[PDB]
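S.K.: The structure follows.
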Amino acid sequence: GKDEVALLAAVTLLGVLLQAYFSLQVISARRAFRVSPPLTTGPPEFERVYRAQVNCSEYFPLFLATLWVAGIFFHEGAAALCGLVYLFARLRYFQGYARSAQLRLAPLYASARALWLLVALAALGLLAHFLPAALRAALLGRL
Amino acid sequence: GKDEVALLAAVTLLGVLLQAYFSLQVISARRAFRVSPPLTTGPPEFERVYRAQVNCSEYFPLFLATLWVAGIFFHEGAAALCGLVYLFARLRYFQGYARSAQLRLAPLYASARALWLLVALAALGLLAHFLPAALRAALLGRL
Amino acid sequence: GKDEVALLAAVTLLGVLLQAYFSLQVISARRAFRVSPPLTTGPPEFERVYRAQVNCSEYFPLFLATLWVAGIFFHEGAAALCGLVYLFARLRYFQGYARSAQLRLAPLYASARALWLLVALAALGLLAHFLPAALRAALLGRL
Ligand SMILES: O=C(/C=C/c1ccccc1)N1CCC2(CCCC(=O)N2c2ccc(Cl)c(F)c2)CC1
Ligand SMILES: O=C(/C=C/c1ccccc1)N1CCC2(CCCC(=O)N2c2ccc(Cl)c(F)c2)CC1
Ligand SMILES: O=C(/C=C/c1ccccc1)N1CCC2(CCCC(=O)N2c2ccc(Cl)c(F)c2)CC1
């Protein structure tokens with residue numbers, strides 16, 4: 001029961017730590033630009049490091065939801081692979097935005113690809129779950 | 001094991017796609033008002049479309065947590081129904097805010113109703129889980 | 001199957017309600033300072049109550065992910081205990097920030113401790129899951 005989800009649990013834990021890294025990066029930018037909380041505004045660089053964090057934070061439950069649904073209704077290893085791709089693309093996203101708001105686009109689109117890939121695999125897993133029973137009951141109309 | 005959660009997995013996937021739609025709406029408003037990232041400020045309409053997104057993003061894990069706990073400790077179909085009600089109310093919430101910050105209140109309160117409904121069903125499911133064992137051990141004090 | 005997760009389901013439901021309380025607190029501060037949505041800016045007190053909410057909202061899925069992974073791969077009761085510690089530290093965090101942005105640091109670091117504690121227990125639970133099979137297959141190289 002726990003073995004069939006252990007790769008998804010590993011990839012989830014990686015995602016949590018990746019978010020702890022992003023929080024450390026924003027904490028470090030708060031000292032590197034003297035931005036006192038509750039302020040979110042500063043130079044065109046504090047805002048970029050900070051927004052990259054804010055975005056990744058928002059997108060994290062979308063990642064968790066898809067990783068777990070794709071991992072349980074389609075291959076767990078396949079879902080764990082896109083889960084690693086997404087997370088890695090996010091490090092690049094953050095690192096790119098932390099430079100210019102342009103250098104974030106390419107790893108942002110890489111993150112999108114992995115997110116749609118998980119959505120498709122979750123969709124195909126649920127389709128393959130409900131469709132045969134539907135096709136069976138639908139064709140059960142002949143009488 | 002996966003059949004008893006397949007409706008919750010479906011409703012979760014709907015929620016993920018609803019969030020992808022909200023992100024597309026904010027991306028479209030960024031071009032329709034020339035709002036360059038990392039800026040979140042613009043006309044009284046870019047901010048509304050953008051805030052509606054920000055709010056739905058925040059409330060998504062609350063929806064996921066409740067949908068799954070209510071779906072596992074009370075009827076899965078019942079939880080999947082409020083889960084559909086909440087998500088539908090959110091589309092209206094977004095669409096209302098995307099007009100005026102007043103026209104969002106009614107579908108916002110509809111979303112709240114569905115959220116409290118899931119909380120109650122999760123609460124009743126856990127109550128019915130722990131209470132009989134408590135009542136039994138408590139009454140086991142007579143000696 | 002549901003009994004071995006019932007404490008994590010309880011602690012999750014507590015977290016959801018704690019977030020509903022934080023939303024009520026921000027709604028009350030919006031009337032107590034006449035801050036019309038979609039504005040997030042006001043006195044040095046509306047922003048603090050509001051930011052405390054925004055932060056807790058962000059950190060909630062990190063809490064959920066860790067609580068559930070630690071609860072399933074290490075003791076459920078132990079994970080449910082740190083889960084209660086984290087949530088309680090968050091009430092103090094909110095209440096401290098709602099006063100000064102300094103009085104939030106101590107319950108913020110208390111919240112961090114509980115978060116790293118869950119991460120370690122999830123890590124130890126997965127380590128103990130994968131490591132024996134690895135050590136076995138690795139030592140299986142003698143031939
Ligand atoms: O030492 C750190 C930085 C750690 C780090 C980050 C990136 C790369 C390498 C090391 N921090 C303190 C606690 C920290 C913020 C303050 C509140 C909090 O809950 N935190 C938290 C605790 C546990 C978890 Cl698993 C989590 F995701 C968040 C994170 C940053
Ligand atoms: O084409 C789209 C729009 C799709 C759409 C939206 C509403 C209605 C109809 C179609 N987008 C690109 C990728 C998008 C943002 C960029 C990063 C990212 O992760 N994305 C993401 C990818 C997959 C998932 Cl399932 C997700 F939730 C988010 C979403 C918007
Ligand atoms: O009466 C309340 C306040 C309740 C409260 C808060 C703290 C302590 C004691 C009582 N509110 C209305 C609905 C509320 C916001 C509007 C939209 C929404 O979804 N909401 C929501 C509904 C259900 C859940 Cl379980 C949730 F987390 C959020 C929360 C605040």
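Residue positions begin at 1 at the first shown residue.
Heads up, the Cβ atoms here are built off N, Cα and C, so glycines get one too.
Annotations per Swiss-Prot:
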ACT_SITE  A:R31  active site, proton donor
ACT_SITE  A:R104  active site, proton acceptor
BINDING   A:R30, A:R51, A:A52, A:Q53, A:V54, A:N55, A:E58, A:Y59, A:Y93, A:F94, A:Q95, A:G96, A:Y97  glutathione binding site
MUTAGEN   A:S36 to E  Reduced leukotriene-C4 synthase activity by nearly 80%
MUTAGEN   A:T40 to A  Leukotriene-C4 synthaseactivity is reduced by 30%
MUTAGEN   A:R51 to T or I  Loss of leukotriene-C4 synthase activity
MUTAGEN   A:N55 to A  Does not affect leukotriene-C4 synthase activity but substantially increased KM for GSH
MUTAGEN   A:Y59 to F  Does not affect leukotriene-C4 synthase activity but substantially increased KM for GSH
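Describe the structural context of each listed feature in the structure shown, including burial, neighbouring residues and relevant distances.
M.R.: In the three-state DSSP classification, A:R31 (active site, proton donor) falls within a helix.
The number of other Cβ atoms within 10 Å of the Cβ belonging to A:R104 (active site, proton acceptor), over all protein chains shown, comes to 24.
Every protein chain shown contributes to the tally, and the Cβ of A:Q95 (glutathione binding site) ends up with 14 other Cβ atoms within 10 Å.
Non-local contacts of A:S36 (mutagenesis position) by the CB criterion (under 8 A, 6+ apart in sequence, same chain) comprise A:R30. Following the DSSP three-state reduction, the secondary structure of A:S36 (mutagenesis position) is coil.
Long-range Cβ neighbours of A:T40 (mutagenesis position) (same chain, at least 6 residues apart, Cβ-Cβ under 8 Å): A:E47, A:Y50.
Annotation note: A:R51 (mutagenesis position) sits in a helical segment as assigned by DSSP. Cβ contacts within 10 Å of A:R51 (mutagenesis position), excluding its own Cβ and spanning all protein chains shown: 20.
Neighbour count (other Cβ atoms within 10 Å of the Cβ, all protein chains): 22 for A:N55 (mutagenesis position).
For A:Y59 (mutagenesis position), the same-chain residues that are 6 or more apart in sequence and have a Cβ closer than 8 Å to its Cβ are A:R90, A:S111, A:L115. A helical conformation is recorded for A:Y59 (mutagenesis position) in the three-state DSSP classification.
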S.K.: May I ask which of the recorded positions A:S36, A:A52, A:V54, A:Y97 have a CB within less than 6 Å of any atom of ligand 2, listed in sequence order?
M.R.: none
S.K.: Counting Cβ neighbours within 10 Å across all chains shown, tell me which of the recorded positions A:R30, A:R31 comes out on top.
M.R.: A:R30
S.K.: Is any of the recorded positions A:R30, A:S36, A:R51, A:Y93, A:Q95, A:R104 near chain C, in the sense of a CB under 8 A from one of its CBs, and if so which?
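M.R.: Near chain C, the qualifying recorded positions are A:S36.
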S.K.: Which recorded positions from the set A:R31, A:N55, A:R104 come within 10 angstroms of A:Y97 (glutathione binding site), judged by C-alpha positions?
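M.R.: Within 10 Å of A:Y97 (glutathione binding site): A:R104.
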S.K.: Listing the recorded positions A:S36, A:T40, A:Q95, which lie under 8 Å (Cβ to Cβ) from chain B?
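M.R.: Near chain B: none of A:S36, A:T40, A:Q95.
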